[PDB]
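Inspection log for the structure reproduced underneath, given as structure tokens.
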10 protein chains.
Amino acid sequence: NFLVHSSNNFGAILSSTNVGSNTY
Amino acid sequence: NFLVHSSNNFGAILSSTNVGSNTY
Amino acid sequence: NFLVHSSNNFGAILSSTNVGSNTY
Amino acid sequence: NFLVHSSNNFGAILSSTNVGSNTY
Amino acid sequence: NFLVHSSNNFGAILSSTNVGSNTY
Amino acid sequence: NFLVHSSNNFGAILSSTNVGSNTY
Amino acid sequence: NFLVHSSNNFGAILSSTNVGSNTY
Amino acid sequence: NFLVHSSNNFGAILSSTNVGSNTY
Amino acid sequence: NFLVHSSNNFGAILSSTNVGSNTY
Amino acid sequence: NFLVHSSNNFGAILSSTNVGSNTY
């Protein structure tokens, strides 16, 4: 479990339920 | 379990339920 | 289990239920 | 189980239920 | 189980139930 | 030129020159 | 030129030159 | 030129030159 | 040129030159 | 040129040159 410069996400939405859910 | 610069995702939405679900 | 610069996904939506599900 | 720069998917939606399912 | 730069899929939707299933 | 929900392509790479062209 | 919910592409790479072109 | 909810692309990389072009 | 909720792209990288181009 | 809630991109990198270009 050696992790050098890992877990990279760029410009991310992560662990998200409703994205843009509008006009109800 | 040696991970150098891994788990790369770019511009990502990850673990997401409803994307753009609109006008209900 | 040696992973150099692996698990790359670009511009991804991953683990996602409803994409664009609109106008209900 | 030696993985150099593997598991590449680009522009992907992966593990996804309904894609574009609209106008219900 | 030596995998150099394998498991490549590009522009993919993978493990997906309903693609484009619309107008119900 | 009436187009209702047309021009659908799913999981597509379109207008593309070299796909997977590797190991030169 | 009436377009209702057209031009749909999902999980797409479009207008792209070299996809995965690696190891030169 | 009436466009209701058109030009939808999901999880896309679009207008892109080199995708994943690595290890030169 | 009437556009209701158009030009939707989700999780996108768009107008992009080199994606993931690494290890030179 | 009537645009109601248009030009939606979520989690996006847009107009971008080099994404993740590392280890030179």
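Following Swiss-Prot, chain J shows residues 47-70, kept in their order.
For all residues, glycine too, the Cβ spot is worked out from N, Cα and C.
Long-range Cβ neighbours of J:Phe48 (mutagenesis position) (same chain, at least 6 residues apart, Cβ-Cβ under 8 Å): none. Quoted from Swiss-Prot for the published mutagenesis J:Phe48 to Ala, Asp or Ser: Promotes formation of fibrillar aggregates.
Under DSSP, J:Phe48 (mutagenesis position) is assigned to a strand (E or B) in the three-state scheme.
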